[PDB]
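Taking it in order: structure first as structure tokens, then the write-up.
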Amino acid sequence: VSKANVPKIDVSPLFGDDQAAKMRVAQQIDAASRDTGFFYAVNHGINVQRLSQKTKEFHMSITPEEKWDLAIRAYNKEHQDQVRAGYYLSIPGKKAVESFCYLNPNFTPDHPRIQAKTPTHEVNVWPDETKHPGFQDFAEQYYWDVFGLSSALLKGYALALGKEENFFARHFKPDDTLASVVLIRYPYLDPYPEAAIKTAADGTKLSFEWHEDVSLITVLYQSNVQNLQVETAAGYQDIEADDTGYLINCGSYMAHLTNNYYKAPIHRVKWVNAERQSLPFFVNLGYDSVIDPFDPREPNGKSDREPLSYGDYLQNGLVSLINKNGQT
Ligand SMILES: CC(C)[C@@H](NC(=O)[C@H](CS)NC(=O)CCC[C@H](N)C(=O)O)C(=O)O
Ligand SMILES: [Fe+3]
């Protein structure tokens, strides 16, 4: 029943050249990462009003025909090459959530990872421009807008851990990042399908069960409806909503790299009967990216943990999350 301490951090110095100001932001990122694991990034410079409005226009105007045409393999056997990118359909009376996922716009048929058929790389699919004017242009621009914000946040995390500010960001590149945007619609439904509600061990009704994120960090915009909870030793705590800020947390690749110094917080989504948006950007590195693990608690930083290539981590992590928490 209690509320999580989720600080609001002004991240604007991370876009600048005042090095001491950057360190003061890094200290706040460190403090939040060692407490509940969540913070809100404010003063981030992204037009989140336009994001929410264009996402709503898309979700509310797409038709069943278009959803089949864009559907991932789980919903359309014809689309064997769409495991990640495309439309994730709701199932009326059974499954409420629906979403649209897209990847690096630089993944084209020309791209070498696409020509090589490397797992987790796909070419995006888009709706018809004449039915959804300007949607693809908006979505591709948004990808690079939130890429820029994430690059800045990664400098803060690096400084927080005592590393040079490009320690993570040097692996986060426009030509090969596996980062994804997911545009999730959580609808208002009356009656709400009981099959779409899960009951937690503690009795709480949920839309999505406990999990750690498959990411380096997760950069999340949500509309102003409270839904997230974070697990602490004393139980789950509510995360207050803020539809002007981005909610940030670490994923399990950060926990691995840091020998669990920055844990990947376990969190879950409460069931709320309300029309709302959940728009995550999953900060993923490149397929071949490897960061040597270190232990910030040790003077010498020595860690015995194996370096893990990001591509293998991502492939395994996405499948495991489907197996554990269900096809979304
Ligand atoms: C908790 C939110 C981030 C959101 N949940 C989610 O987005 C959940 C848990 S982090 N994430 C996923 O299912 C992984 C999507 C990965 C994506 N298809 C890809 O190929 O990269 C929700 O609102 O349900
Ligand atoms: Fe999550």
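Heads up, chain A uses Swiss-Prot numbers, so what you see runs 4-331.
According to its header, this structure was worked out by X-ray crystallography, 1.5 Å.
The backbone N, Cα and C atoms fix where each Cβ goes, and this holds for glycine too.
Pulled from Swiss-Prot, these are the features on record:
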- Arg87, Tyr91, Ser183, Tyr189, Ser281: isopenicillin N binding site (BINDING)
- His214, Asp216, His270: Fe(2+) binding site (BINDING)
- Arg279: 2-oxoglutarate binding site (BINDING)
- 176-288: domain 'Fe2OG dioxygenase' (DOMAIN)
- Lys98 to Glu: Strongly reduced the catalytic activity (MUTAGEN)
- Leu223 to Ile or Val: Strongly reduced the catalytic activity (MUTAGEN)
- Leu231 to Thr: Abolishes the catalytic activity (MUTAGEN)
- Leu231 to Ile or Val: Strongly reduced the catalytic activity (MUTAGEN)
- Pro283 to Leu: Abolishes the catalytic activity (MUTAGEN)
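Comparing C-alpha positions, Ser281 (isopenicillin N binding site) sits nearest to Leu223 among the recorded positions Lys98, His214, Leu223.
Listed recorded positions: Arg87, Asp216, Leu231, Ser281, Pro283. Those with a CB atom under 6 Å from ligand 2: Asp216.
Across the fold, the C-alpha of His214 (Fe(2+) binding site) and the C-alpha of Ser183 (isopenicillin N binding site) stand 18 Å from each other. By the rule that a residue counts when its Cβ sits under 6 Å from some atom of ligand 1, the recorded positions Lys98, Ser183, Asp216, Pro283 yield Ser183, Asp216, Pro283. Each residue of the domain 'Fe2OG dioxygenase' (176-288) gets a DSSP state, and the totals for helix, strand and coil are 9 helix, 48 strand, 56 coil. In this record, isopenicillin N is bound by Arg87, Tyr91, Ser183, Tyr189, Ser281; the longest C-alpha to C-alpha distance in that set is 19 Å.
Comparing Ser183 (isopenicillin N binding site) with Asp216 (Fe(2+) binding site), their Cα atoms are 13 Å apart once rounded.
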